[PDB]
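Asker: Here you go, one structure.
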Amino acid sequence: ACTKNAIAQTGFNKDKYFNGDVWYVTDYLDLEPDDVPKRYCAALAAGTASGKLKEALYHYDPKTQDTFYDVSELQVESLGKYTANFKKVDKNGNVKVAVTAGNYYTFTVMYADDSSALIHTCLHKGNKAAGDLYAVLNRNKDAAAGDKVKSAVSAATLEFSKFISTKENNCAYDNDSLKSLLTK
Ligand code: HEM
Ligand SMILES: [N+]
C-alpha cells in the first residue's frame, strides 16, 4: 500500500517542469520491493499539449526486454501534485489498453530545477497492491545526482544511499516517441 503524503516543492515552477522535454530516471527508491525489478529503465516527457497537461511514460526492463509506453492527461490536486489516469499505447500513440477507473498514478514533484528533480509516485493498477516509489530525474540521462537533488532527498528524510541507480543497464531511449506521445 502507499503510505506517503509527499510534499510538493515550495514555489514549484510548473511551466518549467512541464515544458515538453524529457526527464530520465537515474535513481529510484521503491518502499515495497519484491514489487519492482532491481534493474530497470524509465523516462517521461511532461508538457502541455493543446491546453491539456500531459505526461508520456516509457518503461524498459533491460533483462527481460519488457517495454511499454503510456500517456495521461493529468488532473491537478494542488501545485506540484497530480492524478494521472493512464492509457497504455505503442510508441506511436495507438491505444493498447484504454483509460479506466482504478488505473491511475499520483505524481508529486518534491524538488525541481532546470536539470534535476525528485518525485514521488503511487501507482494504482486494478487489483494490484500499490506502493510508494521515489525517483531522481535528470535532463541528462548520464548525470550523477548533484548536491541540489541529493539535499532534497535528505530534506524528505530519505537516504540517497538506499536509492538504486539505473546507470549500469545500457538504457537507450526514444526521445522522439516520448515528445510526440504528449499530443496523443
Ligand atoms: C516517473 C516515474 C514513474 C511513473 C510515473 C511510473 C508509472 C507507471 C505506470 C502508469 C505503470 C502502469 C503502466 C500500464 O500498465 O499501462 C507502471 C508500471 C510499472 N512500473 Fe512504473 N513508473 C515510474 C517509474 C518506474 C521505475 C523507476 C520502475 C522501476 C522498476 C518502475 C517499475 C514498474 C513496473 C515493474 C511496472 C509494471 C507493473 C505491473 O503491471 O506489474 N516504474 N509504472
Ligand atoms: N511504477
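Numbers in chain A come straight from Swiss-Prot, and the residues shown are 22-205, in order.
Header says: X-ray crystallography, 1.0 Å.
Any Cβ shown, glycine's included, is placed from N, Cα and C.
Here's the feature list from Swiss-Prot:
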BINDING   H80  heme binding site
MUTAGEN   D51 to A or N  Loss of NO-induced conformational change and strongly reduced pH dependence for NO release. Stabilization of the ferric-NO heme center and decreased nitrite disproportionation
MUTAGEN   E76 to Q  Stabilization of the ferric-NO heme center
MUTAGEN   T142 to V  No effect on NO-induced conformational change or on pH dependence for NO release. Increased NO association rates
Asker: Which recorded positions from the set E76, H80, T142 come near ligand 1, judged by a Cβ under 6 Å from any of its atoms?
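Answerer: Close enough to ligand 1 are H80, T142.
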Asker: Can you check which residue among the mutagenesis positions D51, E76 has the largest number of Cβ atoms within 10 Å of its own?
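Answerer: Answer returned by the neighbour count: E76.
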Asker: Let me know how many other Cβ atoms fall within 10 Å of the Cβ of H80 (heme binding site).
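Answerer: So the Cβ neighbour count for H80 (heme binding site) comes to 16.
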Asker: Rounded to an integer, what is the Cα-Cα distance in Å between the residue listed as 'heme binding site' and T142 (mutagenesis position)?
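Answerer: The residue listed as 'heme binding site' to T142 (mutagenesis position), Cα-Cα distance: 14 Å.
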Asker: Reported as an integer number of Å, what is the Cα distance between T142 (mutagenesis position) and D51 (mutagenesis position)?
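Answerer: So the Cα of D51 (mutagenesis position) lies 10 Å away from that of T142 (mutagenesis position).
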Asker: CB neighbours of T142 (mutagenesis position) within 10 A?
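Answerer: There are 19 of them.
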Asker: For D51 (mutagenesis position), name the DSSP secondary structure in the helix/strand/coil scheme.
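Answerer: Where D51 (mutagenesis position) sits, the three-state DSSP reduction gives strand.
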